[PDB]
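There's a structure below that I have some questions on.
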Amino acid sequence: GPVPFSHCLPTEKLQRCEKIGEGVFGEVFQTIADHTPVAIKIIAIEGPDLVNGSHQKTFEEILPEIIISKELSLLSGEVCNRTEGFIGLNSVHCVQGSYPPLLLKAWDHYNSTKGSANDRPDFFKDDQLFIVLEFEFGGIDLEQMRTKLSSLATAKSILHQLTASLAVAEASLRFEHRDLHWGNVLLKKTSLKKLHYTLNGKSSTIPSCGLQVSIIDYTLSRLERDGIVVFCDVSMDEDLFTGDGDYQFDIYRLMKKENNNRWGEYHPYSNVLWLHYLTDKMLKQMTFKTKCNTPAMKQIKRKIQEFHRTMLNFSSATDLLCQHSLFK
Ligand SMILES: O=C1NCCN(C2CC2)/C=C/N(CCO)c2ccn3ncc(c3n2)-c2cccc1c2
Ligand code: NA
Ligand code: NA
């Protein structure tokens, strides 16, 4: 049965919570336990109130995100298909209660400093259910790092990391992320010079440029195990396909074209579409501290441009990783 908030967030952990993000789904907090940061994603479920203007998910509707989070986290410990490029999942709980006053304090601080589009979550009763997902702390998103990266060599590493992670997940799980906008790519410092992955039993390395990438947010994702498909059926969603003002919103439409509006099917070309959108961001909206001036750096820039103009002719992240000249 459900547990109280105090089970996930004992007093000291709760006192250290700071809000780091939000969406219509709910709230994301950072806190510390055993000297280590973690991220806490809190989603109201099963109740009748609108939350942030939308109906709460049922438990049936939130299960896919839970399952996919666990499966992708487990890839860090596998053998034939291994990657650390998805965020680690520490724990998942179903909590019952009103929102903790200490989290409301954190919510208010964020509203005062950054501004919130959400409702202050102070209207929940003591029978309210929530899902609390505790993740590894993955760093800062690519959008927030728009003006923060060193050079296009860093952009190459990031694209390589993303492509390898998606490929491993394709091979293991027939995985499609389906919403890999630049808010869902996290970056954190690593002292490792090379990062390791294994794809269908073959191990390789990627130079890190001092950053480790984590892919997050599996709310629209799809995968399967033993022919049981887990996904989000958006075939009757209207709004998802009528965005404008960013290539992001074209990707939703291009996915629907690729899959004939049948979201249970496996179309790993959607991973290619998202990688193309991310490459487009690298070349058009990211701005680097050091521009390409040396021959070796000039070569890197031309290669990323070449990737941009060719990658749409590959069938999956796996095809890209294994056959594209960018990764040789
Ligand atoms: O689905 C998830 N969240 C989406 C919401 N998102 C909120 C909308 C901004 C990310 C918020 N931010 C701010 C980025 O700069 C972090 C920062 C560090 N970390 N470390 C792990 C997560 C996370 N989110 C995480 C893990 C799994 C799922 C989610 C988040
Ligand atoms: Na527990
Ligand atoms: Na620039």
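Using Swiss-Prot numbers, chain A covers 471-798, in order.
So this one's X-ray crystallography, 1.5 Å, going by the header.
Every residue, even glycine, has its Cβ placed from backbone N, Cα and C.
Per Swiss-Prot, active site, proton acceptor is recorded for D649, and the stated evidence type is sequence analysis. The feature ATP binding site is assigned by Swiss-Prot to 490-498, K511, 606-611, 649-654, 687-689. According to Swiss-Prot, the feature domain 'Protein kinase' maps to 484-798, an assignment based on sequence analysis. The annotation that Swiss-Prot gives for the mutagenesis experiment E492 to A reads: Markedly reduced affinity for histone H3 and reduced histone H3 phosphorylation. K511 to A appears in Swiss-Prot as a mutagenesis experiment; the accompanying note says: Strongly reduced enzyme activity. Quoted from Swiss-Prot for the published mutagenesis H651 to A: Strongly reduced enzyme activity, markedly reduced affinity for histone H3. Here the residue is the original one, while Swiss-Prot reports the published mutagenesis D707 to L with the comment Markedly reduced affinity for histone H3 and reduced histone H3 phosphorylation. Under its mutagenesis entries, Swiss-Prot includes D709 to N with the note: Markedly reduced affinity for histone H3 and reduced histone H3 phosphorylation. For the mutagenesis of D716 to L, Swiss-Prot gives this note: Markedly reduced histone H3 phosphorylation. The structure shown keeps the original residue.
Describe each of these features in terms of where it is and what it packs against.
The Cβ of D649 (active site, proton acceptor) has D687, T689, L690, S691, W744 as same-chain neighbours under 8 Å, each 6 or more residues away in sequence.
DSSP assigns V494 (ATP binding site) to coil in the three-state reduction, outside any helix or strand.
Around the Cβ of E492 (mutagenesis position), a 10 Å sphere holds 18 further Cβ atoms from the protein chains shown.
Taking the Cβ of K511 (mutagenesis position) as centre and 10 Å as the limit, one finds 21 other Cβ atoms among all the protein chains shown. Mapped onto three states, the DSSP output places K511 (mutagenesis position) in strand.
If you draw a 10 Å sphere around the CB of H651 (mutagenesis position), it holds 21 other CB atoms from the protein chains shown.
A simple way to gauge crowding: the CB of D707 (mutagenesis position) has 14 other CB atoms within 10 angstroms, across all the protein chains here.
Close to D709 (mutagenesis position) in the fold, though at least 6 residues off in sequence, lies no residue with a CB less than 8 Å from its CB.
Taking all protein chains in view, 14 other C-beta atoms sit within 10 angstroms of the C-beta of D716 (mutagenesis position). Look at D716 (mutagenesis position): DSSP puts it in coil.
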List the residues of the same chain that sit at least 6 positions away from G653 (ATP binding site) in sequence and have their Cβ under 8 Å from its Cβ, in sequence order, or write 'none'.
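The answer is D611, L612, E613, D687.
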Which residues, sitting 6 or more apart from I490 (ATP binding site) on the same chain, put a CB under 8 Å from its CB?
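Once residues fewer than 6 apart are set aside, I490 (ATP binding site) is near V498, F499, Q500, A509, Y580.
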What residues, ordered by sequence, lie under 8 A Cβ-to-Cβ from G608 (ATP binding site) and sit at least six positions away in the same chain?
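When sequence neighbours closer than 6 are ignored, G608 (ATP binding site) has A509, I557, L656, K658, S684, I686 within Cβ distance under 8 Å.
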At 10 angstroms around each C-beta, which of the binding-site residues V494, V498 has the fewest other C-beta atoms nearby?
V494
Please check the recorded positions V494, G608, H651, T689, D707, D716 against ligand 1 and give me the ones with CB under 6 A, sequence order.
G608
